[PDB]
Number of protein chains: 2
Amino acid sequence: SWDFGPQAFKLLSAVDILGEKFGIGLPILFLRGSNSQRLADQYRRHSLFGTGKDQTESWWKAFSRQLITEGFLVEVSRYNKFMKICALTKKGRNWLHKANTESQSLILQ
Amino acid sequence: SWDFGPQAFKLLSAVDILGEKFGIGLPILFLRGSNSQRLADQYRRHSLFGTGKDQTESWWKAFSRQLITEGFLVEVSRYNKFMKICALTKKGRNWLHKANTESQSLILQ
DNA sequence: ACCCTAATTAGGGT
DNA sequence: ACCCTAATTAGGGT
């Protein structure tokens, strides 16, 4: 078991910030400080942009999968037959709401 | 056993055309019809440009390995400590010289 | 003129 | 606003 609270704060915040209009790849690009065309410039102004460079894109993906399993995030069909987005669940919003005023743990396996 | 003469003609021709100035990557980019910056535009006017499109870069690389083992191609250290080029052997050049006027077989395994 | 890897992009469908 | 993959380009070791 390990407390992933600090990393969960970054990722769940990124999902919130980007408005749950994209899949999890965009929050990850955001945290990894990407210059990708997929990510709008307005977001590069946010203080969290590029603050997740310590971890690889692959790591952040693996992490997002666990957070889905644990019920903090969910993926759902949106827009059309091709697309899905990644969203905070109510549980994820509750955790984030608290995390926004003091550090929260999020322990995994 | 299979006769790879038609493919050998393309690859050994490509090595010669690029002047043995590179490793095997540039000959393959040439055969696969690449838009790469690495490949000068003058070569895109050659009749063999893009004629190896029906085999993957991976295949051509594997194929080049066999041709080295069978003594048609050699890798040669050149320029500086980082570099090697892929050249025709005397055998490879004799084979290509004949292949230029009538089809030659090149039987593998 | 090497090779490898990460980052990015275009384009089809999944 | 997705996926996976091919293609391309930059950096740097040795």
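Chain B residue numbers are taken from Swiss-Prot; in order, the displayed residues are 956-1064.
Cβ from N, Cα, C; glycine included.
For the published mutagenesis B:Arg987 to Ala, Swiss-Prot gives the following note: Reduces affinity for DNA about 8-fold. Loss of DNA binding; when associated with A-993. Around B:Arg987 (mutagenesis position), the same-chain residues at least 6 positions away in sequence with a Cβ under 8 Å from its Cβ are B:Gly1005, B:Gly1007, B:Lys1008, B:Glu1012, B:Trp1015.
DSSP classifies B:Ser989 (mutagenesis position) as coil under the three-state reduction. Of all Cβ atoms in the shown protein chains, 19 besides its own fall within 10 Å of the Cβ of B:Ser989 (mutagenesis position). According to Swiss-Prot, the experimentally introduced change B:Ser989 to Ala is described as follows: Reduces affinity for DNA about 4-fold.
One mutagenesis experiment named in Swiss-Prot is B:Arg993 to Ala, and its note says Reduces affinity for DNA about 20-fold. Loss of DNA binding; when associated with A-987. Taking Cβ-Cβ distances under 8 Å and a sequence separation of 6 or more, the neighbours of B:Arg993 (mutagenesis position) in its chain are B:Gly980, B:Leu981, B:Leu984.
Record note (Swiss-Prot), mutagenesis B:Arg993 to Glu: Loss of DNA binding. The unchanged residue is displayed.
Within 10 Å of the C-beta atom of B:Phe1037 (mutagenesis position) sit 6 other C-beta atoms, taking all shown protein chains into account. What Swiss-Prot says about the mutagenesis result for B:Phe1037 to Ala is this: Reduces affinity for DNA about 8-fold.
Close to B:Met1038 (mutagenesis position) in the fold, though at least 6 residues off in sequence, lie B:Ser1032, each with a CB less than 8 Å from its CB. The secondary structure of B:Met1038 (mutagenesis position), as reduced to three states from DSSP, is coil rather than helix or strand. Quoted from Swiss-Prot for the published mutagenesis B:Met1038 to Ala: Reduces affinity for DNA about 4-fold.
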Whole-number Å value for how far B:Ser989 (mutagenesis position) lies from B:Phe1037 (mutagenesis position) (Cα to Cα): 24
